[PDB]
Amino acid sequence: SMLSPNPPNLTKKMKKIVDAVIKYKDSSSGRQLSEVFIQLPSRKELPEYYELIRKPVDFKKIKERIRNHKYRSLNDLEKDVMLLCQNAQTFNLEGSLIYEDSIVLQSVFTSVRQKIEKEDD
Ligand SMILES: Nc1nnc(-c2ccccc2O)cc1N1CC[NH2+]CC1
């Protein structure tokens, strides 16, 4: 809540981590793996997703939760990113493009978080 903000360095690290996850591009393919995950379609647009996924989330919402200080730790942020990817893996088949992209984005998050959490070490 804005009534009691996070320390500014935490907000800054959250933003740096999510920005790097969103910008990640495979070199061999050129594709920004996050693009399909920025905004989930609405219930009227993709009702099958909401029948299968109990807790929908997208990167648009994750960015809002950084800016509103809803996440109180990098762990809080990580839980939502991993929820997004697990949701993608539940709605899509193993080996499909969107499933596999979400697997890589999990690893990108873990790698980026390690670098940024320790950048003052
Ligand atoms: N198949 C799909 N799987 N997952 C997502 C998705 C989007 C945001 C956050 C989490 C997600 O899982 C979107 C998908 N669609 C691709 C085809 N166009 C409609 C949307």
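Indices start at 1 and increase along the chain as displayed.
How was it done? The header gives X-ray crystallography, 1.6 Å.
Positions of Cβ are set from backbone N, Cα and C atoms, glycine also.
Pulled from Swiss-Prot:
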- 5-116: domain 'Bromo' (DOMAIN)
- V36 to A (Swiss-Prot position 1484): No effect on binding to 'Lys-15'-acetylated histone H3 (MUTAGEN)
- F91 to A (Swiss-Prot position 1539): Abolishes binding to 'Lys-15'-acetylated histone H3 (MUTAGEN)
- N92 to A (Swiss-Prot position 1540): Abolishes binding to 'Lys-15'-acetylated histone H3 (MUTAGEN)
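Every protein chain considered, the tally of other Cβ atoms within 10 Å of the Cβ of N92 (mutagenesis position) stands at 15. For the pair formed by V36 (mutagenesis position) and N92 (mutagenesis position), distance between Cα atoms is given as 13 Å, rounded to the nearest Å.
Sequence-distant neighbours of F91 (mutagenesis position) (same chain, 6+ apart, CB under 8 A from its CB) are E48, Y49, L52, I53, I98. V36 (mutagenesis position) counts 16 other C-beta atoms within 10 Å of its own C-beta, drawing on all protein chains shown.
Counting residue by residue with DSSP, the domain 'Bromo' (5-116) contains 72 helix, 2 strand, 38 coil.
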